[PDB]
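Asks: The structure's right below; bear with me while I get my questions together.
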Amino acid sequence: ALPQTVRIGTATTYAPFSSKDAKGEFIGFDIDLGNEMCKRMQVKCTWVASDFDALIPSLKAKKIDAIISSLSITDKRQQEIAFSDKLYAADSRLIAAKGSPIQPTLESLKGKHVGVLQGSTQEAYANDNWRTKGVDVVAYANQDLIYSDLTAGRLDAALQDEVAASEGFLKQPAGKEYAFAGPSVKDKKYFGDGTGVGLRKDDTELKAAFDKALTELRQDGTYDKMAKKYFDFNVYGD
Ligand SMILES: NC(=[NH2+])NCCC[C@H](N)C(=O)O
């Protein structure tokens, strides 16, 4: 009962997982994973670009059938939607100017301007722990605006997925004079357990098909072959 075309939403401003190349075509590990799973599921797949915070609403409105967009598997989201098995791990961490004393603490961030992606686990954490207590937490439509507001000095720091920041910004020319500010933020309730394909709860058959494809491409070594294009480490985690 799988649709002839699985529509997959993604927010294409989160390299190296999802972004656009020079032609405007979808590139990144999420795209590679989704395309490889779709190949093995024997379905066609059409990618649909969207602001990150629109993904879960579009899914619930059936405007898309799946979300592959570094979507963290959280307790809160599982009350709304279902997930495939984990695609890869995702920790959260702050970035700031090289030499910044900033730590992911209320004390260190008071009077600071901190960027977070609207609709993200990072916004949830920052709004609850930081924004209410005086920290200027600013929500953004997409992560590229955040990077730009950081390098323009409009933001003192930004919270996002650690691997995204590292490969998508810090190790790029634009992020040369920036670094991680403090260690990963550990809060399993807000940040969840890796990312997965977001799905409607009643699409059990579609979930089983994604799950089957994922295990097979991991088993035969395709996952690691695809991952090496982007990462010299175990992006999957535990
Ligand atoms: N393509 C993106 N913009 N992904 C943002 C993901 C951020 C975080 N992992 C979350 O699920 O909220």
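The numbering of chain A matches Swiss-Prot: 23-260, in order.
Cβ coordinates are placed from backbone N, Cα and C, and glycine is handled just like the others.
According to Swiss-Prot, the record shows the following:
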type	residues	note
MUTAGEN	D52 to A	Shows a drastic decrease in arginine and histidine binding affinity
MUTAGEN	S91 to A	Has no effect on the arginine and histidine binding affinity
MUTAGEN	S92 to A	Decreases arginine and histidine binding affinity
MUTAGEN	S94 to A	Decreases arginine and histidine binding affinity
MUTAGEN	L139 to Q	Does not affect ligand preference
MUTAGEN	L139 to K	Changes ligand specificity. Can bind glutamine. Still able to bind basic amino acids, however, with 1000-fold less affinity for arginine
Asks: Same-chain residues six or more away whose CB lies under 8 A from the CB of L139 (mutagenesis position)?
Replies: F74, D75, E145, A161, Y162, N164, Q165, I168, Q182
Asks: Show which residues of the chain containing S91 (mutagenesis position), separated from it by at least 6 in sequence, have their CB under 8 Å from its CB.
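Replies: Sequence-distant Cβ neighbours: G31, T32, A33, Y36, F39, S40, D52, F74, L77, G220.
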Asks: Reduced to three states, what secondary structure does DSSP give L139 (mutagenesis position)?
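Replies: Strand, per DSSP.
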Asks: Check the mutagenesis positions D52, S91, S92, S94 for any whose Cβ is under 6 angstroms from an atom of ligand 1, and report them in sequence order.
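Replies: Listed by sequence, the hits are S91, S92, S94.
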